[PDB]
Amino acid sequence: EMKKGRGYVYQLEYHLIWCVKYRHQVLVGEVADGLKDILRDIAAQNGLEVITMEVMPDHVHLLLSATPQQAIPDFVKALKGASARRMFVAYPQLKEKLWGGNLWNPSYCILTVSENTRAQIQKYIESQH
Amino acid sequence: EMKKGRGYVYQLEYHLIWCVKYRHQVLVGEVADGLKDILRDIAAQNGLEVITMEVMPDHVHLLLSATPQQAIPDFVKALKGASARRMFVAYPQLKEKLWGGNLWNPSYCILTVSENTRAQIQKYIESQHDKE
DNA sequence: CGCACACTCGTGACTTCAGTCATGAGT
DNA sequence: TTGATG
DNA sequence: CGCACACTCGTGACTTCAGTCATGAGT
DNA sequence: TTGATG
Ligand SMILES: [Zn+2]
Ligand SMILES: [Zn+2]
Ligand SMILES: [Zn+2]
Ligand SMILES: [Zn+2]
Ligand SMILES: [Zn+2]
Ligand SMILES: [Zn+2]
Ligand SMILES: [Zn+2]
Ligand SMILES: [Zn+2]
Ligand SMILES: [Zn+2]
């Protein structure tokens, strides 16, 4: 069940969420579908496994499975920074409501995720011991 | 409960587990107590929050809470590397069965942990999207 | 209102060479 | 050009 | 015996200046 | 000097 690398055994999932700058509801129709392809492209280029992806009008959800060497600020920069660049290039109409050089809110929300709760894991540990 | 920093909001918990080199059963009594003290000191020096810690004779568990800037290999090196150095100095008797310069198995096991299950989070997000 | 994850200004790093990440401060 | 995502 | 998260040899980074982290490879 | 933790 555990993944394996040279110096470690792991199971790492993160739920990442970020919003459109000014909270504009622009991720719809063609722009939303284009973003899904662009994020898939960026994730494949960076060797990041995307478990699920949801694009809502003003925010994006990604559930990622990572190795211990894939640090959070690095994958968030790659996903948000490269997608904003590619999106403005592929969908220049985005510049009509976002002309300030930003597609994204500069903050992000990140959560570690597990199938069992921290409380259940704690109980399992005491039990094993 | 959701923490905040300059560019992010987060809740990051990990379950880290590692074993003694050769699987020797040496973490007992005062040796185990000293290890716990040393690990808490290292965690404090590094701004890592220790949620729980369990020391068994041949392995150690840590449930940690961290910021998005605390990368896994860095905190594992800080915890395992400095504790091995400090444990051998504080308990020289460890050298009787561990004379090769290693207190620890060179591998570590690490898992992300959430307060709620993945399923509960997924169901909550869907409810949020389905609202009004 | 008064911020601040969000708004703005500022710094530096580094890809996407633009627009994020890192980051303090003001509003 | 801001007002809320988990 | 081969294997590898675990044993061993090897490389480089960086604190803990030892003994981990990064890392490939042979058993 | 190893034999299994999550
Ligand atoms: Zn594409
Ligand atoms: Zn940012
Ligand atoms: Zn245990
Ligand atoms: Zn102390
Ligand atoms: Zn190692
Ligand atoms: Zn949502
Ligand atoms: Zn502030
Ligand atoms: Zn307003
Ligand atoms: Zn191998």
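What you see of chain B is 9-140, where the numbers are those given in Swiss-Prot.
How was it done? The header gives X-ray crystallography, 1.9 Å.
Using N, Cα and C of the backbone, Cβ positions are placed for all residues, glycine too.
Per Swiss-Prot, the feature active site, nucleophile maps to B:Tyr132; the stated evidence is a curator's inference. Within 10 Å of the C-beta of B:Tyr132 (active site, nucleophile) there are 11 other C-beta atoms, taking all protein chains into account. DSSP assigns B:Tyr132 (active site, nucleophile) to a helical segment in the three-state reduction.
The Cβ of B:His67 (Mg(2+) binding site) lies under 8 Å from the Cβ of B:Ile25, B:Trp26, B:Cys27, B:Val28, B:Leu35, each on the same chain and at least six residues away in sequence. Positions annotated as Mg(2+) binding site by Swiss-Prot: B:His67, B:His69, B:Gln136.
For the mutagenesis of B:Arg14 to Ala, Swiss-Prot gives this note: 60-fold decrease in excision frequency, 30-fold decrease in DNA binding. The structure shown keeps the original residue. Residue density at B:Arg14 (mutagenesis position): 7 other Cβ atoms are found within 10 A of its Cβ, drawing on all protein chains shown.
Around the Cβ of B:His69 (Mg(2+) binding site), a 10 Å sphere holds 19 further Cβ atoms from the protein chains shown. The local packing around B:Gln136 (Mg(2+) binding site), expressed as other Cβ atoms within 10 Å of its Cβ over all shown chains, amounts to 9. Between the C-alpha atoms of B:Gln136 (Mg(2+) binding site) and B:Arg14 (mutagenesis position), the distance comes to 26 Å.
Of the recorded residues, B:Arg14 (mutagenesis position) and B:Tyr132 (active site, nucleophile) place their C-alpha atoms 26 Å from one another. In sequence order, the recorded positions near chain A (CB to CB under 8 A) are B:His69, out of B:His67, B:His69, B:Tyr132, B:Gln136.
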